[PDB]
Amino acid sequence: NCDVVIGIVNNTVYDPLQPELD
Amino acid sequence: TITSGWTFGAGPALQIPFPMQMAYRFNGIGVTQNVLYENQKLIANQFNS
Ligand SMILES: *[C@@H]1O[C@H](CO)[C@@H](O[C@@H]2O[C@H](CO)[C@@H](O)[C@H](O)[C@H]2NC(C)=O)[C@H](O)[C@H]1NC(C)=O
């Protein structure tokens, strides 16, 4: 989960399947 | 070394945060890099002793 690493930033991770599939 | 790792021996010195330097070094020995990032405090405290 993103609450133990120090320095995490918030950003969008793009999944190529989701748009085309849907 | 503490600021640029091993890059200054092959060219220009390239800065990178030290915590990230240590994570690459674990990767070079076949350990996945999250082992450091999730345990950064433990490794730093154990090293210091
Ligand atoms: C990264 O995103 C998470 C999720 O949106 C942020 O967590 C929220 O932070 C605000 C305060 O900034 C809290 O009021 C919310 O309760 C948090 N949400 C959860 C689910 O905990 C997080 O702060 C963001 N990080 C940065 C640096 O903006």
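Chain B is numbered as in Swiss-Prot; the shown residues are, in order, 881-929.
Cβ coordinates are placed from backbone N, Cα and C, and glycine is handled just like the others.
Look at B:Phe888 (variant position): DSSP puts it in a helix. Under its natural variant entries, Swiss-Prot includes B:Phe888 to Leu with the note: In strain: Eta/B.1.525.
The 10 Å shell around the Cβ of B:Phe888 (variant position) contains 13 further Cβ atoms across the protein chains shown.
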